[PDB]
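Asker: Attaching a single structure in structure tokens format; questions to follow.
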Amino acid sequence: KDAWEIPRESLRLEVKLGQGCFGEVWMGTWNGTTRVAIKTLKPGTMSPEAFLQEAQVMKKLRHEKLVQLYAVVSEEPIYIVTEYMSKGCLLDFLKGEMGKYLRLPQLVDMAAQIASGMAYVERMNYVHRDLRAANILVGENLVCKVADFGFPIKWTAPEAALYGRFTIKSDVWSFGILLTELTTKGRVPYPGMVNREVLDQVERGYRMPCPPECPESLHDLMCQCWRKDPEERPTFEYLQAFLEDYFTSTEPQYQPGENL
Ligand SMILES: CN(C)CCCC(=O)Nc1ccc2ncnc(Nc3ccc(NC(=O)Nc4cc(C(C)(C)C)nn4-c4cccc(N)c4)cc3)c2c1
């Protein structure tokens, strides 16, 4: 037990948020003061030391654009407590009521935040392996933090998908896919394509067309993310700055339209 550890009675499990094969996810209250998020272990469905490796990582990786861990409870029933992200999951957020209202500026700003967090991961020599709209959490004021909810081939770089070469450059690839999600307001990438077609076509050379009303400059950044050679892909550091500076440096001529 370490300084993260807490007492169960200091917690208050209020509303359910969704079941998984290994436990539940509940909204609730820490010390009667703090909006919180709690993950459960369904007893004897997994080794109590592997369920708590999720926490081992969340301790090592602390950054303003990453999900902050709060506290653990280590004697079964086990818990992991992290901050509470109000708008919930970024995918649901985009294909919901706030969808039609979002425009490029808001959308780019979200992308920048994600790149920034992923930039931090780049510093740490950690690899995400499953970045995409579904693993982003959205808070107040459109804050976006990198999370992981626990085969996503349409989002995975081919060297990873095929030979298990997982790397920050394979993450960079998924980022580019993430950008299409942002520009199409929560759509599935490669519409009308089954999982085998993706593999087959991608290797042959196919790439996603510039989405409607998306500046050709932005689509270009996507293609840079999808470069065949893992080493020709840009760094998250570069991407962060690109996106932050976008409407001064890259498209100052930007005119808002029907959808973006
Ligand atoms: C589909 N719709 C319709 C319904 C949606 C239902 C809904 O509304 N849900 C909801 C709403 C608001 C929520 N608000 C907050 N948290 C939630 N939950 C929440 C918070 C955190 C995490 N975990 C992580 O982030 N882990 C994580 C981060 C990292 C980094 C950072 C990459 C090192 N590594 N790992 C990690 C490491 C090892 C193993 C694993 N598994 C993970 C999981 C869930 C919420 C959930």
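In chain A, numbers come from Swiss-Prot; the residues present are 257-406, 424-533, in order.
How was it done? The header gives X-ray crystallography, 3.3 Å.
Using N, Cα and C of the backbone, Cβ positions are placed for all residues, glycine too.
Got these off Swiss-Prot a minute ago, pasting:
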- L273, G274, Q275, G276, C277, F278, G279, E280, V281, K295: ATP binding site (BINDING)
- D386: active site, proton acceptor (ACT_SITE)
- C498 to A: Significant reduction in S-nitrosylation (MUTAGEN)
- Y527 to F: Constitutively active (MUTAGEN)
Asker: Which is it, of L273, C498: the one of these recorded positions whose Cβ has the most other Cβ atoms within 10 Å?
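Answerer: Per the Cβ count within 10 Å, the most buried is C498.
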Asker: Among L273, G274, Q275, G276, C277, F278, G279, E280, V281, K295, which the record lists as binding ATP, how far apart in Å are the two most distant Cα atoms?
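Answerer: About 14 Å separates the two most distant Cα atoms.
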Asker: State the Cα to Cα distance, in Å, between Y527 (mutagenesis position) and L273 (ATP binding site), rounded to an integer.
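Answerer: Between the Cα atoms of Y527 (mutagenesis position) and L273 (ATP binding site), the distance comes to 39 Å.
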Asker: Would you kindly give the Cα-Cα distance separating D386 (active site, proton acceptor) and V281 (ATP binding site), rounded to the nearest Å?
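Answerer: That comes out at 20 Å between the alpha carbons.
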Asker: Cα-Cα distance in Å from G406 to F424, with 17 residues unmodelled between them?
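Answerer: Both gap-flanking Cα atoms are 12 Å from one another.
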Asker: Identify which of the following recorded positions, namely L273, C277, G279, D386, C498, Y527, place a Cβ less than 6 Å away from any atom of ligand 1, and list them by sequence position.
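Answerer: The qualifying recorded positions are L273.
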Asker: Excluding near sequence neighbours, so keeping only residues 6 or more apart in the same chain, what lies with its CB under 8 A of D386 (active site, proton acceptor)?
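Answerer: Long-range Cβ contacts: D404, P425, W428, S447.
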Asker: Please give me the CB contact count at 10 A for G279 (ATP binding site), counting all chains in the structure.
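Answerer: So the number of other Cβ atoms within 10 Å of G279 (ATP binding site) is 21.
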Asker: When the number of other CB atoms within 10 A of each residue's CB is tallied over all shown chains, which of the binding-site residues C277, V281 has the maximum?
Answerer: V281
Asker: Just jot down the residues in the same chain as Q275 (ATP binding site), at least 6 apart in sequence, with C-beta under 8 A of its C-beta; none if empty.
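Answerer: Spatial neighbours, sequence-distant, of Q275 (ATP binding site): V281.
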Asker: Hey, for the ATP site built from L273, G274, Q275, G276, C277, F278, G279, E280, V281, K295, who else sits with CB inside 8 A of the CB center?
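Answerer: So the additional residues around the site are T296.
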Asker: Let me know how many other Cβ atoms fall within 10 Å of the Cβ of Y527 (mutagenesis position).
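Answerer: By my count, 16.
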